[PDB]
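J.: Structure below; questions to follow.
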Amino acid sequence: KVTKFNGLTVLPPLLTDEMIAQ
Amino acid sequence: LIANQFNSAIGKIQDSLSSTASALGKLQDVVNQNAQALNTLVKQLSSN
Amino acid sequence: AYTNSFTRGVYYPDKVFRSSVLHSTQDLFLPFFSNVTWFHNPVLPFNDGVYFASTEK
Amino acid sequence: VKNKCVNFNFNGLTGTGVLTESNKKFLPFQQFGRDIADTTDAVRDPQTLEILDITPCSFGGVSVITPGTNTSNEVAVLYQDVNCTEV
Ligand SMILES: *[C@@H]1O[C@H](CO)[C@@H](O[C@@H]2O[C@H](CO)[C@@H](O[C@@H]3O[C@H](CO)[C@@H](O)[C@H](O)[C@@H]3O)[C@H](O)[C@H]2NC(C)=O)[C@H](O)[C@H]1NC(C)=O
Ligand SMILES: *[C@@H]1O[C@H](CO)[C@@H](O[C@@H]2O[C@H](CO)[C@@H](O)[C@H](O)[C@H]2NC(C)=O)[C@H](O)[C@H]1NC(C)=O
Ligand SMILES: *[C@@H]1O[C@H](CO)[C@@H](O)[C@H](O)[C@H]1NC(C)=O
Ligand SMILES: *[C@@H]1O[C@H](CO)[C@@H](O)[C@H](O)[C@H]1NC(C)=O
Ligand SMILES: *[C@@H]1O[C@H](CO)[C@@H](O)[C@H](O)[C@H]1NC(C)=O
């Protein structure tokens, strides 16, 4: 139900969704 | 009786989520706010 | 004689290619539901553009 | 030239990218392609009508993983967001 050229980096979250689910 | 009520209530939650989506407005609002902030930041590049 | 330009008068204002995006550009367009002069010959003005059409046989 | 960070200048527009054979289908008269934020993303090769993409050649931060120097002078670098074949 829930839905790049200029230094706009998007870091990844340290806890990935599988670990949140765990 | 309590078991049946609790199970049926879980089921109603399942349905309520599965049918309407405006219950998750809170998270979607955060995501949209950040997306629009980035889009404004980028579209500022095309200004003199 | 006059008529009602329902929905016509839209042209790709530039050369780019866009996919599934709602673009918003400001240029010279034919205002919707406007007044087109039904004809069947003389001179006409050219204020800033034209939507010359035809339903020919 | 393809698959190299090149400094292209197609007939009208310029810029640096990594030209790659795409699968987008322009219309016969269109020349560019743009992104949702109005950035160039696809260019029609004005000589041979094959539509190329444009991927800005990789940049990104460089982090230096390290145990405290009170432990060792050894480190390990982390390049952010690269296919690890561009280092
Ligand atoms: C306290 O409230 C609960 C509300 O769930 C009452 O239980 C429910 O009572 C209704 C009315 O009798 C039941 O509906 C009927 O069920 C029978 C089952 O065969 C069916 O033949 C009828 O057509 C109708 O659907 C309902 O089943 C029942 N729910 C459960 C889980 O048993 C309960 O009776 C109330 N307590 C007191 C002391 O009144
Ligand atoms: C532009 O000129 C080039 C010159 O080679 C054309 O490329 C040739 O296209 C023909 C068409 O069948 C084929 O023989 C080959 O694909 C190409 N090489 C040669 C040696 O002919 C190209 O088609 C031209 N395109 C336009 C739009 O003018
Ligand atoms: C102009 O448009 C109006 C509204 O549709 C229409 O009634 C009218 O006949 C048109 N022509 C003139 C000269 O007003
Ligand atoms: C920190 O440095 C001091 C002096 O170099 C050393 O004696 C100490 O053991 C160090 N701490 C650790 C945890 O290694
Ligand atoms: C990295 O580049 C190689 C080049 O052969 C390619 O096969 C591979 O899929 C690339 N990896 C990613 C994650 O893009």
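In order, the residues displayed for chain D correspond to 534-620 in Swiss-Prot numbering, which applies throughout.
So this one's electron microscopy, 3.7 Å, going by the header.
Just so you know, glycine gets a Cβ as well, placed from its N, Cα and C.
Quick paste of what Swiss-Prot says about this protein:
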type: MUTAGEN; residues: D:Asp614 to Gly; note: Increase of pseudotyped VSV particle production ex vivo. Increase of viral load in hamster upper respiratory tract. Produces more infectious particles when cultured in primary human epithelial cells; increases replication and transmissibility in hamsters and ferrets
type: VARIANT; residues: D:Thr547 to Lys; note: In strain: Omicron/BA.1
type: VARIANT; residues: D:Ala570 to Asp; note: In strain: Alpha/B.1.1.7
type: VARIANT; residues: D:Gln613 to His; note: In strain: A23.1
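So where do these features actually land, and what's packed around them?
T.: Of all Cβ atoms in the shown protein chains, 12 besides its own fall within 10 Å of the Cβ of D:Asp614 (mutagenesis position).
Counting only residues at least six positions away in the same chain, the Cβ atoms of D:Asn540, D:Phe541 sit under 8 Å from the Cβ of D:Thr547 (variant position). In three-state terms derived from DSSP, D:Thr547 (variant position) belongs to an extended strand segment.
Following the DSSP three-state reduction, the secondary structure of D:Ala570 (variant position) is coil. D:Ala570 (variant position) counts 18 other C-beta atoms within 10 Å of its own C-beta, drawing on all protein chains shown.
The number of other CB atoms found within 10 A of the CB of D:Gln613 (variant position), across every protein chain shown, is 13.
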J.: Check the DSSP secondary structure of D:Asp614 (mutagenesis position), expressed as helix, strand or coil.
T.: coil
J.: Measure from each Cβ of the recorded positions D:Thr547, D:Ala570, D:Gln613, D:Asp614 to the Cβ atoms of chain B, and list in sequence order the residues where some distance is under 8 Å, or 'none'.
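T.: Near chain B, the qualifying recorded positions are D:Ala570.
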